[PDB]
Amino acid sequence: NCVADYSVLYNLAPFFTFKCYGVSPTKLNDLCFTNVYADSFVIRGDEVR
Amino acid sequence: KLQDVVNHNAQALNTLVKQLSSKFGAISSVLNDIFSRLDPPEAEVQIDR
Amino acid sequence: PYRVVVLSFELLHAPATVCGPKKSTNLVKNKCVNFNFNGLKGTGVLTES
């Protein structure tokens, strides 16, 4: 129950891999989603991929 | 035989029209959703399929 | 250390909950017109049920 704008969500820090699965990365603004989650955790350098 | 001919024709038409729902190994069976959720470079494969 | 943020969502065709800002349009009837009711881009004539 909120409005999500990716204009604020653009490059904040240098983004090494902004990879998206199943959705065009530049089209998330127009599309309408359902029950979006949010995650946060830190991994070592060589295990990013 | 007269009813058999009509039954065969109806079965063929119904099979053809119901075939549309097949995903054929793609994300979805509707063209608009696929064209809207992805960029052309990756959507070309699905459209061709 | 790399700060990893992964986004997960489930689209299907459930009623819209969040997405982003898109301008609304008034309702017209009895015309072969485009419509985008909750990400349902399509054409036809809008008739009462």
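For chain A, we keep the numbers from Swiss-Prot: what you see runs 360-408, in order.
Header lists the method as electron microscopy, 3.8 Å.
Heads up, the Cβ atoms here are built off N, Cα and C, so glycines get one too.
Copied over from Swiss-Prot:
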VARIANT   A:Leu368 to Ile  In strain: Omicron/XBB.1.5, Omicron/EG.5.1
VARIANT   A:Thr376 to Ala  In strain: Omicron/BA.2, Omicron/BA.2.12.1, Omicron/BA.4, Omicron/BA.5, Omicron/BQ.1.1, Omicron/XBB.1.5, Omicron/EG.5.1
VARIANT   A:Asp405 to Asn  In strain: Omicron/BA.2, Omicron/BA.2.12.1, Omicron/BA.2.75, Omicron/BA.4, Omicron/BA.5, Omicron/BQ.1.1, Omicron/XBB.1.5, Omicron/EG.5.1; complete loss of interaction with host integrins
VARIANT   A:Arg408 to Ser  In strain: Omicron/BA.2, Omicron/BA.2.12.1, Omicron/BA.2.75, Omicron/BA.4, Omicron/BA.5, Omicron/BQ.1.1, Omicron/XBB.1.5, Omicron/EG.5.1
- Around the Cβ of A:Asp405 (variant position), other Cβ atoms found within 10 Å total 7
- Query: Which whole-number value in Å describes the distance between the Cα atoms of A:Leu368 (variant position) and A:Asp405 (variant position)?
  - Reply: 26
- Task: Return the residue, from the listed variant positions A:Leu368, A:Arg408, with the maximum count of other C-beta atoms within 10 angstroms of its C-beta.
- Result: A:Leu368
- Item | Pairwise Cα distance for A:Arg408 (variant position)/A:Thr376 (variant position) [Å, integer] | 9
- Task: Translate the DSSP assignment of A:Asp405 (variant position) into the three-state scheme.
- Result: coil
- Might you list, by sequence position, any residue in that chain lying six or more from A:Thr376 (variant position) with a Cβ less than 8 Å away from its Cβ? A:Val407, A:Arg408
